[PDB]
Amino acid sequence: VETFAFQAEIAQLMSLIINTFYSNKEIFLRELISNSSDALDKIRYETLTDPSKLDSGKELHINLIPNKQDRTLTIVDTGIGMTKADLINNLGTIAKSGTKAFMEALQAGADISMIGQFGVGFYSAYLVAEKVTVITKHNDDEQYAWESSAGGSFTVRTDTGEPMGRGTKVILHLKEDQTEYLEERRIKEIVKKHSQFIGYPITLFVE
Ligand SMILES: Cc1cc(C#Cc2ccccc2CNn2ccoc2=O)nc(N)n1
């Protein structure tokens, strides 16, 4: 297991999301589904010129899986997936400028719900999760497990769990007072309100 430190700017963003009083937490879902949609659009586009890129799975969809026993809400997509390089450097590099812009916008009057317009919506997951685990598999890389409870660091390890073929699984270990996001009617409500026109099937599993 490798332990890495977030760039100061991203750690700052995460603490703001965790510390700022902001009731409209449900927007975290739209941000994650949006990321999944972008990842699906990407593998889709790439397969138009290299069909073999779908040998790891032709289905392009999103699964939303709640589990009360483990108190988790998992967002699963069969998108392009992330490389180890994305996990350690690429994503953080891009998020740096997005965070700055977002920060400046906030002090200018914007609010947390607009985080997605700055390209760093992923971190909104910390509005409802005490810990986030990301299992991902990109075509020319191994399957990895990324994890972070914020606090300034994250870990990456080669994942030996059940292989997923291709895609990303964001596991949200929900905070004790945010279990409403495990309820089918609540998830259904949120998807209908903020993600009704996603161009991929979104299946809401039931417990
Ligand atoms: C390929 C792909 C990418 C994403 C994403 C993202 C994204 C976009 C902007 C800033 C930070 C991130 C993610 N950062 N993450 C997620 C695990 O390790 C990280 O550093 N989400 C999905 N579902 N699929």
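Following Swiss-Prot, chain A shows residues 17-223, kept in their order.
Determination method: X-ray crystallography, 1.8 Å.
The backbone N, Cα and C atoms fix where each Cβ goes, and this holds for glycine too.
Database features, via Swiss-Prot:
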MUTAGEN   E47 to A  Strong ATP-binding. Strong interaction with HSF1, HIF1A, ERBB2, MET, KEAP1 and RHOBTB2. No effect on interaction with TSC1
MUTAGEN   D93 to A  Impaired ATP-binding. Strong interaction with HIF1A, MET, KEAP1 and RHOBTB2. Loss of interaction with HSF1 and ERBB2. Los of interaction with TSC1
MUTAGEN   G97 to D  Abolishes ATPase activity
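For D93 (mutagenesis position), the same-chain residues 6+ apart in sequence whose C-beta sits under 8 angstroms from its C-beta are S52, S53, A55, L56, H77, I78, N79, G183, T184, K185, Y216. For the mutagenesis positions given as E47, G97, the lowest number of other CB atoms within 10 Å of the residue's CB is seen at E47. Rounded to a whole number, the C-alpha distance linking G97 (mutagenesis position) with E47 (mutagenesis position) is 16 angstrom.
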